[PDB]
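Peer 1: Let me begin by handing over the structure; questions about it come next.
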Amino acid sequence: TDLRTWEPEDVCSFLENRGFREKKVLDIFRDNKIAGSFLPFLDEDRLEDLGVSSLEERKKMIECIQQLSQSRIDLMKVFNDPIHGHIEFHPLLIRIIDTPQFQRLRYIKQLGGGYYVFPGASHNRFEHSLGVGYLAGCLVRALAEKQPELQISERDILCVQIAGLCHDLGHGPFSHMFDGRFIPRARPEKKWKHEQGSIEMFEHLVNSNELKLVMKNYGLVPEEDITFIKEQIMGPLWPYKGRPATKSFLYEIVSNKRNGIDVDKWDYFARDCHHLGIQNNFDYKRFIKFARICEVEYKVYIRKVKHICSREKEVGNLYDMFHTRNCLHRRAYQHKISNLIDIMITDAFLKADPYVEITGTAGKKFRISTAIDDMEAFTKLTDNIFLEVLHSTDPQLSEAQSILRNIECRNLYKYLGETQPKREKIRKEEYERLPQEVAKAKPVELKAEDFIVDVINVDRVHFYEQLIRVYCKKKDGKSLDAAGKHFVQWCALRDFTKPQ
Ligand SMILES: [Mg+2]
């Protein structure tokens, strides 16, 4: 048989009939629920830590495990990804992957409204998450071998990979729309980032599935390493608790908000380029080969820190990345229609929010906007909520439905145009006024609700503007003219660029 089939009792029987007949040692295995699959991943140190203090017994235990047919690499899992080709994962990663909490990412489109503009962009967060995990693994491995002095362990690598996998665990329906348009609009009081949901959901993930114990059985130390994983996704002498300042560079792998060069961006750049029909000048494998840790000293008392660094002449590669970054941002991300669709879906959700029930832990009812507060409710919240509203028989959603039917039948708000501020920019406070200003600026009455104003912000590494779009809801010609000239006058009045 396989060790995969073996229960802990089976392992106990195997241990007994091989000579380990002592009940406490058997109790170790029963207690820690060490199913067969773990056996080829056990260490001298692990057997020590689990609690066999016999310096010679441990060796022979591992010998017995080695005698068996199935080994370590016999239990890895291989994905076929079109971006990365073949992909090996250590079984723990699969165990994390194979949960409701994670699998839910199959049902959230990466580009959200994008899919309704770019029919190629059907890809979801799931596969992207896989990709990020894999790349994280790759970069950390490369740095590990190239500089063995760095003391980078299996544990670290796995933590980095898990951080990779779970960086997007907490995205809501339609990805950035949810955390970027809907929640801020529906819960202005709460400051919420999909990362927040990511760490909360990871915490939910390990707990719903009792993987703390499994993580221990595979050689992680849950207390430290979960904090490490969480901190990698989230962020903040040395602030982090997960790892010592000596291994600071590890925090630059998965999320590097400092200079915007991380494996997340690598994967989604490549993938979005793949599905949108854009060809990507940036070879990340080149980056990984020429990636090294080395020390930097900046005087603030002088600080000394280990950053990820690239050979100075590999600057051209970054020029390629940032081109692709701009290329995607211009063409796809800040796309005037995609955003319109995001806006309309948000609107529908806002109008659907009061009536739609979603049950969480203990079956407590939650609204779409409040599901983020309960992971077991949020676990059920996916893109499909789009159809659930659309198909609902409840007549209180008829308003919400009609918006969704309009998205389906391409009856969208009319895009009046884009504008740019000549000087200064617009205060985050000043936003909610804007639809009123446009409405009241005169060149038929046009109420403030008839307009949406969409503000968009355009936006280092070490070696060894504002766009305003105005949409009008009223779709008739005369209202369209009126709104157009309203918008022109508003632009002229605030001394903005003459519209597109
Ligand atoms: Mg991501």
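Following Swiss-Prot, chain A shows residues 72-307, 316-379, 385-527, 533-548, 559-563, 589-624, kept in their order.
The deposited model was determined using X-ray crystallography, 3.5 Å.
Using the three backbone atoms N, Cα and C, a Cβ is placed for every residue, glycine included.
Dumping what Swiss-Prot says about this protein:
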DOMAIN    77-142  domain 'SAM'
MUTAGEN   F109 to L  In LCH mutant; abolishes formation of the tetramer and deoxynucleoside triphosphate (dNTPase) activity; when associated with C-112 and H-143
MUTAGEN   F112 to C  In LCH mutant; abolishes formation of the tetramer and deoxynucleoside triphosphate (dNTPase) activity; when associated with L-109 and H-143
MUTAGEN   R143 to H  In LCH mutant; abolishes formation of the tetramer and deoxynucleoside triphosphate (dNTPase) activity; when associated with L-109 and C-112
BINDING   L182, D239, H247, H265, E266, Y347, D351, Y417  dGTP 1 binding site
BINDING   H199, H238, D239, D343  Mn(2+) binding site
ACT_SITE  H265  active site
Peer 1: Can you tell me which of these recorded positions sit near ligand 1, meaning the Cβ is under 6 Å from at least one of its atoms: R143, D239, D343, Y417?
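Peer 2: The ones that qualify, in sequence order, are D239, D343.
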Peer 1: Can you give me the Cα-Cα distance between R143 (mutagenesis position) and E266 (dGTP 1 binding site) in Å, rounded to a whole number?
Peer 2: 33
Peer 1: Is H238 (Mn(2+) binding site) helix, strand or coil when read with DSSP?
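Peer 2: Assignment for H238 (Mn(2+) binding site) reads coil.
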Peer 1: Taking just the CA atoms, what is the gap between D239 (dGTP 1 binding site) and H199 (Mn(2+) binding site) in Å?
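Peer 2: Spelling it out, the Cα of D239 (dGTP 1 binding site) and the Cα of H199 (Mn(2+) binding site) are 9 Å apart.
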Peer 1: Going by DSSP, give the three-state secondary structure for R143 (mutagenesis position).
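Peer 2: It is coil.
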Peer 1: Which whole number of Å gives the largest C-alpha distance between any two of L182, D239, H247, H265, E266, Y347, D351, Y417, the residues noted as binding dGTP 1?
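Peer 2: Largest pairwise Cα separation, rounded: 20 Å.
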Peer 1: Using C-alpha atoms only, work out the spacing between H265 (dGTP 1 binding site) and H238 (Mn(2+) binding site) and round it to an integer in Å.
Peer 2: 9
Peer 1: Note down the number of other Cβ atoms within 10 Å of the Cβ of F109 (mutagenesis position), including every protein chain shown.
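Peer 2: Neighbour count, Cβ to Cβ under the 10 Å cut-off: 25.
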Peer 1: Can you tell me how far the Cα of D351 (dGTP 1 binding site) sits from the Cα of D343 (Mn(2+) binding site), in Å?
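Peer 2: Rounded to a whole number, the Cα-Cα distance is 12 Å.
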Peer 1: What other residues of this chain sit with their CB within 8 A of the center of the CB atoms of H199, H238, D239, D343, the recorded Mn(2+) site?
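Peer 2: Close Cβ neighbours, site residues excluded: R196, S200, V203, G235, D346, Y347.
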Peer 1: Given 8 residues with no model between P307 and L316, what whole-number C-alpha distance in angstrom do these ends have?
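Peer 2: Spanning 8 unmodelled residues, the Cα-Cα distance equals 12 Å.
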Peer 1: What is the one among the recorded positions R143, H199, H238, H247, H265 whose Cβ has the most other Cβ atoms less than or equal to 10 Å away?
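Peer 2: When each Cβ's neighbours within 10 Å are tallied, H238 tops the list.
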Peer 1: How big is the gap, in Å, between the Cα of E266 (dGTP 1 binding site) and that of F112 (mutagenesis position), rounded to a whole number?
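Peer 2: Each residue's Cα considered, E266 (dGTP 1 binding site) and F112 (mutagenesis position) end up 31 Å apart.
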Peer 1: Could you tally the C-beta atoms, other than its own, that fall within 10 angstroms of the C-beta of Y417 (dGTP 1 binding site)?
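Peer 2: Other Cβ atoms found within 10 Å: 16.
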